[PDB]
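First up is the structure itself, then whatever we jot down about it.
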Amino acid sequence: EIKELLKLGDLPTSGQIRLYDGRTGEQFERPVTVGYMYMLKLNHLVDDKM
Amino acid sequence: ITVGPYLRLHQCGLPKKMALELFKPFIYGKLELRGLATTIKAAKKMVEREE
Amino acid sequence: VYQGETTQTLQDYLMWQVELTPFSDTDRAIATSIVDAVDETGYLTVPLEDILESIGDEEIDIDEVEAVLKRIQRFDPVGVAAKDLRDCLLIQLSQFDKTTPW
Amino acid sequence: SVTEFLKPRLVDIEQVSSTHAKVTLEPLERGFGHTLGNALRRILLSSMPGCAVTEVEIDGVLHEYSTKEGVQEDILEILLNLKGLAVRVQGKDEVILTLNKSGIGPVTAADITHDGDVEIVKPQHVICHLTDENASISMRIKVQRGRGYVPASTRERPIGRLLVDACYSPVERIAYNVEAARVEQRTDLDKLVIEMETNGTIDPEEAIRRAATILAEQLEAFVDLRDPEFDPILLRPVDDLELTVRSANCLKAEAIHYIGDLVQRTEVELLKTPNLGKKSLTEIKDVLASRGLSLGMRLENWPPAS
Amino acid sequence: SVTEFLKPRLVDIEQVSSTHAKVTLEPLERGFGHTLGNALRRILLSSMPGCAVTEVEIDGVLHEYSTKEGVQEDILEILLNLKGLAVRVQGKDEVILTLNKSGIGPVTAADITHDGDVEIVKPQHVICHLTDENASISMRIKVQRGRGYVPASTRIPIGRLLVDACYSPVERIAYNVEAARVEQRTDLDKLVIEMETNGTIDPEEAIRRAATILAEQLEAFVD
Amino acid sequence: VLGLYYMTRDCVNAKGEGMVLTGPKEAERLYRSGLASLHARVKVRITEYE
Amino acid sequence: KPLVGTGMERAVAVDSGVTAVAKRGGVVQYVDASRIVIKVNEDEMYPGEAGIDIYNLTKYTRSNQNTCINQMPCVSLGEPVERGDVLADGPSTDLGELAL
């Protein structure tokens, strides 16, 4: 089902694309998994630690 | 603690806001040693203002 | 079990500044006596004759006591250890710049 | 030839939209396509100038953690909306715009009072909403030119003026491609296509020229490759101290001309000097202590160059 | 004010050998060390004019794996020795040199027939070795002018041995970016470039030529 | 460990396989120019001290 | 909103009590950044009363962990509502769904 939904949006089925280095413009030698994740900020702030 | 990949084996990365508090009497002595402060209160005030 | 914590008073601050000043042993003893003779409003509560008597030896004049007192009066706060109000105000004014209009 | 390098030139510009363009450079030798493309992408994403909102004053508000009656949004949301306003200023490096509105409906960027040297490229940009007939809003917005990202925390102010973080960069994204050029009678020449996405406040061609100018200015350094603040009182002369005749004579006999020279001498050395008694030394200590100074101080790198 | 950028104020050059140098430049704007270093490294590696040996022909050899009697090295080792020969040409863009030697000892670059145009950078470079008194070597070496590096496989008569053409004078080029600060600003770049050449030109001259080429590529847009 | 393991592996048919190099510096030049693979099997002249 | 969820976000958002939920159905008579007034439907009204509900929102209030509690409306002027609908989002809530 995930692969079908990827095909619907015209995206690669494996979930990996080709990326380029920002500093040099050279292509990384292998495909990289790129996508979206839900990230959280926890209540452990370095302002309250130092 | 975070990671510093550029460091050498004998080096560490210290925040300067911590190092200012940790080395305070050394800074007082060094300020008085070169004529920037003529009294201990002058050095204390200069360090407080963070010139 | 609970215990308090040390607090810094005016005399503690004055002695901290005395410790970090290039005095001699005799001058340091004179400064200790002078700071001991300072109340919480910042004024000297005894005449310099009592301080000279409390120094404990007769090889010392009153000019040395005056010089030590003048050095102490330039601590922080400025005007501390003054003989009277006029002395305190003059000490405070001596720290101003001549550019002051009035 | 071996040393005969074909220079690239700007061929054509395609305007897909008001905020999306393509720039073509041709011809390029073998390998120069990526060399120019990556440097141009980095410079375009890093160093282009633009204008942004930095300060806002609203009629009745005091801080940003509050609300205004008859307005749908919080003050923070209004500030975030103003942070996304696109403005092109033609004459100066700073300008102030005024907004007045009343009645039920959306308050957009087309309601900003007209100015001669200011252009609004997206008049439909929504700022807030008024939900009450008897409600009005009036604010003053400050715009200035810069480059980069300048948070408001890094940079008194009367109560009521709200600061906004400034993102001056007008470029949203850059992409580039290297294709085969169909040059007259050669098959080893390339062509560079740069796809640029902006906010509509900068012309693509002047952006390319500005990036090239920055690169050349940085390169010119490689094109030619080759290799005691003492306190004022310490500098004043000794005679500034109202010393007696004998004390001044004794000091001048020892070659002491400034306060910085006098304060470095210990009591023992002055005591061992001829013609100076204990009374004179006590007088010197008194006149020094009158200015918050003492004998026995230590200095380094003395005397200075003066 | 918005069109003014920091320029390198300290430019340090450290000489390790006659053809091995380090260059330090600071301060730079954030992210410019990578831009300049990568551009210069690409230009130095890939596009740089120079003269190099292209192919060889030996009378007694008709194949890359042929056997020559009286020489210690093989054919491949002789070709490797030829590839590392640094020469200067000022007359034309194609020259043919001849080598003839007999005896016992190291046959070096000082044994090449002299010419008014071609100059050998390092005569001490060793071509091969003769082990037998009745041994002899006779060969013809072609040198051309070009840019960069061209492998021999991409170019694939009788007894003609191809060599990889190393036109560029650069032996090695590398760069590194470190932290640098002015009194107030703290996130600035410091660029270190370490490079070695083959002796044809000085490293500083190579850096200057690369910068000149890159600057001349932009002449149409610089205003 | 992963990077050093990746750079010291070999592949059966890699770009620029079977050529003879004058030293490590030529190998680095070939890799950085995109003319050879990091895994190509070659012959290199090596000088080692004991 | 998470954009990849499980289907339990709405239950957590609504049952926690951090959002404003309509007590009776009606039409949004007044909307503002700090209050909402709903004009109740006639069939849900009691005899002898003015059929309006008023919701005062919590704005920038300190919590037990020294963080911010703030409610924002998610309805427009004049639109219909039903009993149980969400009128204002609480902290970490997006259109009635948990958004952490």
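Numbering, chain E: per Swiss-Prot, residues 4-159, 167-233 in sequence.
Quick reminder: no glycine exception, Cβ is built from N, Cα and C everywhere.
Every protein chain considered, the tally of other Cβ atoms within 10 Å of the Cβ of E:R45 (mutagenesis position) stands at 23. What Swiss-Prot says about the mutagenesis result for E:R45 to C is this: In rpoA112; temperature-sensitive, blocks RNA polymerase assembly.
Reduced to three states, the DSSP call for E:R191 (mutagenesis position) is coil. E:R191 (mutagenesis position) counts 12 other C-beta atoms within 10 Å of its own C-beta, drawing on all protein chains shown. Among the sequence features in Swiss-Prot, the mutagenesis site E:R191 to C is noted as follows: In rpoA101; temperature-sensitive.
Residue pair E:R191 (mutagenesis position) / E:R45 (mutagenesis position) shows a Cα separation of 27 Å.
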